[PDB]
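Undergrad: I'd like to ask some things about the structure below.
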Amino acid sequence: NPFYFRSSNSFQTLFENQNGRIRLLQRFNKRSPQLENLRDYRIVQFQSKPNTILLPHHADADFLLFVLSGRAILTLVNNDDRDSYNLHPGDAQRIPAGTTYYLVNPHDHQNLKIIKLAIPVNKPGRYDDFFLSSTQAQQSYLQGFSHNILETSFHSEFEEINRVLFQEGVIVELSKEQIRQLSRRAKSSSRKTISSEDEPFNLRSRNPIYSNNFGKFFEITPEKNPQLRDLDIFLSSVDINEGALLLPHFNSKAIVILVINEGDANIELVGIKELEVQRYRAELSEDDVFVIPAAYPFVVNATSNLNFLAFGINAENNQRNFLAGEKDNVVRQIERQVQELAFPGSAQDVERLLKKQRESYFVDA
Amino acid sequence: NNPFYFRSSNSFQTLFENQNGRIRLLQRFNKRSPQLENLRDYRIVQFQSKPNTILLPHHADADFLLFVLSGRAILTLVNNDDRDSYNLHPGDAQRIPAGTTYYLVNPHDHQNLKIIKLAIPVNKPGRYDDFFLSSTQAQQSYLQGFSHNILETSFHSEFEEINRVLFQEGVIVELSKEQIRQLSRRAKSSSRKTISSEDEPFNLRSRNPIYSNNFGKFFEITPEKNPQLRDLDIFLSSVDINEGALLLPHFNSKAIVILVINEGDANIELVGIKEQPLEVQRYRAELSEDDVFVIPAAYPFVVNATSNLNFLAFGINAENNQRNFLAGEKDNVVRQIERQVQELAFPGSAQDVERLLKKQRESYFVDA
Amino acid sequence: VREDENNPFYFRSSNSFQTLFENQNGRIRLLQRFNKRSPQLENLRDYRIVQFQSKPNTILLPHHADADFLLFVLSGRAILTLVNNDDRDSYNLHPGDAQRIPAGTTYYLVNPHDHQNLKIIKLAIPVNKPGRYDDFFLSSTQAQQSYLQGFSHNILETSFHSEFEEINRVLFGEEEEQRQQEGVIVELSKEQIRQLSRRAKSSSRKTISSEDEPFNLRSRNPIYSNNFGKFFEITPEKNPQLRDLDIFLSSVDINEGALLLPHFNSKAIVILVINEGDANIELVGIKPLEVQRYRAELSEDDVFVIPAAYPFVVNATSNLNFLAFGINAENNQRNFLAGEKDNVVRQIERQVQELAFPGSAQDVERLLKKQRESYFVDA
């Protein structure tokens, strides 16, 4: 379905060396017009083996990075300082546009998987990367000027610079000592960084809204943390035990991008035929990206212990309506005399029915 | 025949309809002509039910801002943890957020309910979908959409039962005064206090009209008067002009105006500059009940009442909008210009001008 | 290879400009649509740049436009009178001044000066169709036609309350041309200029932060000022007018022989126009990952758009001065690649450096510490 992007069908390898890879999922709207309100958005997948580093670079696009697995040290250099942040799994952080930064995986046995929602600033849904370093894959951007102008600004004869400023591509392994070094400075998300409009925040920290023996629903919102406010986006980490299932529901106005972080699952989407109804389903493996419109009912059935993260675009004052179950049940709030009219079934017929499934949010399937 | 003229007769598309009512969409503002692309996101909808009827539960992926043109109605919005009932009357306007389930009832015995809605789609610009929950011979419950399997597992029932219980012709169905009285005694209405409420309906004409004189009345509610409007940056105005009278040539400062004729007729004249030196151009149109006519921002226009008229306006992009009149003693712009310039800009003595601009003593509404 | 005519960011005055009106007294030219010249910049479609110049002792006749404006008086003075429905404001502007004329606002410009022309740059922001507006003229001249003339004689009779002939004789003047003026820019005597010349308000150090009055760019001090150049910048966080627009304004002076060290904007798309001089500028961007060099030779009246995050350097071939409009300026940051202060590369942890470029901590702890000048340097 236009809403299912196969991690093997819709990714573009930006980089991959014996230390990792970097891919850019196609442009939502480029693939299908139905997702025209996602044009200025791109999903990026970053992975770096243990003991490596992303080389200093900056891009004309905002980044909301999320740490799915492993660890990492995110460092942002400013024109007057620099901040090294300690990012644990589930930790999130906003990396402004045109901000130079490097990534270090200070681990020895755990790979690092990280997803980033990209908000380009010049051309919609299209952005570039500007790497400072000079390598066999990329030429630093400094080398785009003339020897004379570089000569002048740096105060040195070109020769002296082209020898000091102009190593395998952009992902290189540091060394425990190197590693250890560039680390202590690092701050770290905490039990007191939800509101801080700069510090890193972890979604999987506060008690999850929908938690029940067959799964859990983690989410933080624009009204909760300022970084998300500026973007008007909510984030949700959902754990669903194999067998269990997410009761049918829909988002009031927020457009959702979900990315299976691990496991496999099933999804049903019911949108009107372009009056007949229509479904869109797909099995979801690891790394696939599914996008659920707004007010389009969907279900996620976990065919094996699963957890996926979801980006909620257009999330302010969003409301999640559950069609089945007890808590947050919408049809269950529709006056009886109307449930009567609404469906072909005795007023009670509907009622008693509605109160069979006695579990909230996640039921066993 | 001008680009800013959508005729009720061929600009609308009936969506659903039976002996009970009728719902229709006006075409896309942009599909008509590019000149109106800053309105691509907006869609106008008209809804009219006969007395004693209802709209089966449904939600649409579009932010709706509704206004009651005539008749009474009861609007109920259902939340995942609550329900709210509102008793609207003519002039009442509320904002149903997107993805909100709601049913509407016509509690009257002889007067039709004619409502007008402004659609603000959340997914595709200019195009939204109506997801109806009920199950009628005109639509398919958006639950039918799921799998025999999920439906069983979610509800904890054996499909062929829910298929019996959950899955009437049309969506606008007749109800009974009994049922009416039921779904009608727990509804709240738009007092004089809701005018600034962020959830309750607010009545337009409940407040003193901004402009008003012998031949007309100009009711308006802006984005700084109501939080709902402010979060859409839309302003609302309902104006009446007795037959014969006319709304003095004027023009909005920054708001694009969408105006629908409610009851009556009146011919309009909108001047603009040619398009491709300074070639002024006049688009005139003979309007009537239900016609739509947008007036871009900064374009002078005159509405000429040809029979007791009252249109309703949707003023897009209206924060700090300003309406300047090119006639009348009040809010006249041509008359705040310095004498040394209006004598220069006009082929007449800076005394010939003053003596012209001061002959019309009536303001806003004059007598054609 | 490099691009100099195939360099879309550069907008030659000689041809990327369209005249809207022109007669002995003045000229009004509308610069090309940025996205029309190249898809590269489709996030600037909502904008247009307009240039206006008027001879000494001239006046732009009464008119309202289908769009917002942010004028920046470069040289000469003027009086800008905004007329509302129940009021009117007369402003006195001098070089460096900037005022915001909201959409649908009628106003007329005057050049009180007897020996110097007024050169005004303007950023238009159309309200209806994107990247395109229209000018509505109240005045009736041999050139234009009052917009009041688009109505039918019957309505103008009704609305104004007079036999149409009377309206014709005092407002339009059709068929009595001699009684008309020719064009939207007319000339004046000194008494006229006087009668208009003063109910005016002017910029001041205390107008930096005002929602209505003109603020002087060069008034308050420069952000970067050194023996070889000066950088004046007034950001949204300082002035409301610029806040509701989310734009940053700046004026820089770079002496002949000096150059503005290679730097890049954090998130602001910058539209830079040359007000006086000849410059030589290089822009750097990616093409998989090939550093493409964009270069051009800019002189008076030249527009050059440099995308956000793209590093660039301006070279002063002659005493130069340009005016920059920084779009989406909220919180934007300026990152200097070369220089002592606000040098980004120099804040990188010693180690990352070593790995970044083919060198060594100290062989780099020094390379960059060689140029002991900041922001601006001699060539």
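Quick note: numbers on chain B are straight from Swiss-Prot, i.e. 31-197, 206-314, 324-415, in order.
According to its header, the structure was obtained by X-ray crystallography, 2.7 Å.
Placed from the backbone N, Cα and C atoms, the Cβ positions cover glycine too.
Quoted from Swiss-Prot, the note on mutagenesis experiment B:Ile145 to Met is: Little or no effect on the secondary structure and strong phagocytosis-stimulating activity; when associated with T-147; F-147 or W-147. As a published mutagenesis entry, B:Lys147 to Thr, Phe or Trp appears in Swiss-Prot alongside the note: Little or no effect on the secondary structure and strong phagocytosis-stimulating activity; when associated with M-145.
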Undergrad: Output, ordered by sequence, the same-chain residues six or more apart from B:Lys147 (mutagenesis position) with a CB under 8 Å from its CB, or 'none'.
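TA: Expected: B:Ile74, B:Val75, B:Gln76, B:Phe77, B:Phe94, B:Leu95, B:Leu96, B:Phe97.
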Undergrad: Just checking: Cα distance in Å between B:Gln314 and B:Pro324, the two residues bordering 9 missing ones?
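TA: Here the endpoints' Cα atoms lie 9 Å from each other.
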Undergrad: Please list residues from the chain of B:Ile145 (mutagenesis position) whose Cβ is under 8 angstroms from its Cβ, counting only those at least six apart in sequence.
TA: B:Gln76, B:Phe77, B:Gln78, B:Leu96, B:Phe97, B:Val98, B:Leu99, B:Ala103, B:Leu134
Undergrad: With a gap of 8 unmodelled residues, how many angstrom separate the Cα of B:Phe197 from the Cα of B:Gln206?
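TA: What separates the two Cα atoms is a distance of 11 Å.
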